[PDB]
Every structure is written in structure tokens, then in C-alpha cells.
Amino acid sequence: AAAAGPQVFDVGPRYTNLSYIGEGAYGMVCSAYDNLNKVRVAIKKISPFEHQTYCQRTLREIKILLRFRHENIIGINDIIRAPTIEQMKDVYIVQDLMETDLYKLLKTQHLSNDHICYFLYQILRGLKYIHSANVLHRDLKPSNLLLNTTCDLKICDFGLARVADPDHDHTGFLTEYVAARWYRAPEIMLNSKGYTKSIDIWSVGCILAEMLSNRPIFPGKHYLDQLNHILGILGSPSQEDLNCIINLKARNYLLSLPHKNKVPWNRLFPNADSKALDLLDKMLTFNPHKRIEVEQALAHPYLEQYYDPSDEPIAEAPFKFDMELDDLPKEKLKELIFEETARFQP
Ligand SMILES: Nc1ncnc2c1ncn2[C@@H]1O[C@H](COP(=O)(O)OP(=O)(O)NP(=O)(O)O)[C@@H](O)[C@H]1O
């Protein structure tokens, strides 16, 4: 069994010349030579079968990634697992080798306006497909956007993705939530379970702002300090936007806050393309119902060098019902993963 930072990384003979490229909360990621396609590739060792939570996110991500075929969404090339449920402890996901991600890029590289444009175009082109599948990503952030040496951008990490369910979105004030704090839409803290498409556009808008300045625009240290950062810049919600918040705890919190005027994007980003700041504004709308949708973003003048709706495909087979996973035992979930991975077995 090949070892890597000697654990087991048993991608047997087909995949060789392993090297560490990070880890996580499910397993470890490696580069590796594919002795069949003569090309380096990424491999994610996932060991989730101990905890029902890990099995859900793994089942979720594999189902979605197998259903999705799109240039700007990471593909699965292969899955390595034991031929039997009893022998299967780990699963290995084989994926196109991507040389970096937007997080790693933003810490060290200044982006030209052409790069920011093209990156944002590819993010929304990928998100248009995702949203057309009635899926919500719900964890869009720079580390979840992978790049190769020719700046092709692929969206990954569908662990927290749900089927859109806007009828059942409403919830109380300060409702708990799992996805990256800095990219969380204001309604998440206020009255939203994160079950409508507009939560992804908010995250994309945060990513645009980050690409313009190499800093996260809303670096809140905790849950309510996230809301303080957003209104620190958008200013106080209008009566109209408050009118939409019917839940009295959320409403009275927002009423309790001192008046703050809108801080206009040009003073935050004086070097930015004005068309970029215009699109940023529509993406970072306090009111989810007023927030630009993915197809309108793609049609924005900022993206006109790329905009081609004939070349921005939608999904053939959208998810038409929620994935009823929430309290299935981690034993049924291993079975479902076994079954979802069968097509890659010889
Ligand atoms: N296809 C890939 N090509 C190259 N590097 C990758 C690829 N997928 C992940 N990585 C890198 O491997 C490391 C592990 O991160 P990553 O796997 O993205 O996060 P995780 O917390 O393990 N789970 P997830 O976000 O769902 O993918 C990071 O440095 C990633 O950028």
C-alpha cells in the first residue's frame, strides 16, 4: 500500500508519484501520475463512514458531481473503492489536477482587470448551470474556486449544497448555519435558512469585492459581527427592505442600530472598472428579492466581452426533489455511496 506523509493512500498501481497538496476534515488530497492517461491528477482520500454528517456531505457531493457536466465545475474522472461494502473504509475521488485556487492566488497575486472579468465570467457561467439544476452551492468562497496555469476556473466543494426550496426558506433570528461566515448573505443572520438562489449571488459579490482589493470585504469575527460589517458598508436598510422582514426579533435588532449612510463602492475601490462596481452593487443588495440573478449578472456590461447565452449551458436533468438524507443511518449512507460509486468498478 503506497503511503503519503506515512497514512495509507492506496490508489494502487494506476496512480503513482504521490505528493501532499493539503488535507481537511474528511481526508487528505494528493497530486499523482495517472499511468493510463499520462497526466498528473488530484486525488481526495475521503474517510467519512464513522460519522453520519461526513457520509451525508460525501453522498451529496458525489451525486451532484456525477450529474453535472460543465467546463467551470470540477468533474470526477474516477473513484477508487473496495469492491465490497465490508472492505470499503476509504473512497478516493480522481479529479483534473488544478495548479491553485482563488484563495492561494489572492494572498500573493495582484489580478489585472482582464483576469477579474474572466474569473467572474467563469464563476457565473458555472453558477448559471448549478442554479439551472435547481441546486444551491451555499459555500462559494475563493478556496472553492480552482484554477489551472491557463486561468480555467472550476467550482468545487458541493458538500453543503441543497435543492432550492424557497417556499421553506423562512426561519427565526440568529438561526445556526455551517457555511463560510465572510460570504454569508445578511438574510442568513436575519430570517433565511439559505434555501433560495440569491444566497449564492451574495457570495459571488463578496468574491468580486475580494478580487478587486485582495482582502475579504466583510471580515466578521463572529455571527452578529458579520451583519455589522455588511451594514457598515451598505448603510442602514431602507423602510422598504425592513418591510420585507416580518420576524420581529430580526426587525427590532435592525431598528436598534445607529443610522449609517451607504458607503459608495468607488471610495472602497478607486482603481476598479466602474462597470465592475455597478455589478458589485447589484450582487451585494441587502434585499434578496432585489438582488441580481445569475443570468442578469452574465448580461451586465462588465462581462460583455464574454457574454454568450448560447455558450452558457443549463443542466439537462435538474434535481426536482430534496435529497432525503437528514436522518438516514451512516450504514444506509455507506450503502448509498457504495451504489453511487459502482460505475467506476471494472
Ligand atoms: N482538483 C484539485 N486539483 C488540485 N488541488 C486540489 C484539487 N481539489 C482540492 N485541491 C487542494 O487540496 C487541498 C485540500 O483542500 P480541499 O480538498 O479543496 O478542501 P477540503 O477541506 O479537503 N474539502 P473540499 O472543499 O470539499 O474540497 C487544498 O489546498 C486544495 O486547493
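Chain A is numbered as in Swiss-Prot; shown residues: 4-9, 15-354, in order.
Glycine residues also receive a Cβ, built from the backbone N, Cα and C atoms like all the rest.
The active site, proton acceptor annotation in Swiss-Prot covers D147. Secondary structure at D147 (active site, proton acceptor), as computed by DSSP, is coil. Of all Cβ atoms in the protein chains displayed, 22 besides its own lie within 10 Å of the Cβ of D147 (active site, proton acceptor).
Annotation source Swiss-Prot lists ATP binding site at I29, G30, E31, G32, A33, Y34, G35, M36, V37, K52. Counting Cβ atoms from all protein chains shown, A33 (ATP binding site) has 10 others lying within 10 Å of its own Cβ. Secondary structure at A33 (ATP binding site), taken from DSSP and collapsed to helix, strand or coil, is coil.
If you take the C-beta of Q117 (mutagenesis position) and look for same-chain residues 6 or more apart in sequence within under 8 angstroms, you find none. In the three-state DSSP classification, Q117 (mutagenesis position) falls within coil. Swiss-Prot documents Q117 to A as a published mutagenesis change and attaches the note Reduced affinity for DCC. Strongly reduced affinity for DCC; when associated with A-123.
Among the sequence features in Swiss-Prot, the mutagenesis site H123 to A is noted as follows: Reduced affinity for DCC. Strongly reduced affinity for DCC; when associated with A-117. Look at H123 (mutagenesis position): DSSP puts it in a helix. Around the Cβ of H123 (mutagenesis position), the same chain contributes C159, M219, each under 8 angstroms and 6 or more positions distant in sequence.
Mutagenesis annotation in Swiss-Prot: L155 to A, described as Reduced affinity for DCC; the structure shown retains the original residue. Using a 10 Å Cβ-Cβ cutoff, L155 (mutagenesis position) registers 19 neighbours.
Annotation: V37 carries the greatest number of neighbouring Cβ atoms among the binding-site residues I29, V37 [cut-off 10 Å, Cβ to Cβ]. Each end of the 5-residue unmodelled stretch has a Cα atom, at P9 and at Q15, and these lie 5 Å apart. Spacing of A33 (ATP binding site) relative to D147 (active site, proton acceptor) is 15 Å (Cα to Cα, whole number).
Ligand 1 lies under 6 Å from the Cβ of none of the recorded positions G35, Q117, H123, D147, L155. All protein chains considered, the CB of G35 (ATP binding site) has 21 other CB atoms within 10 Å.
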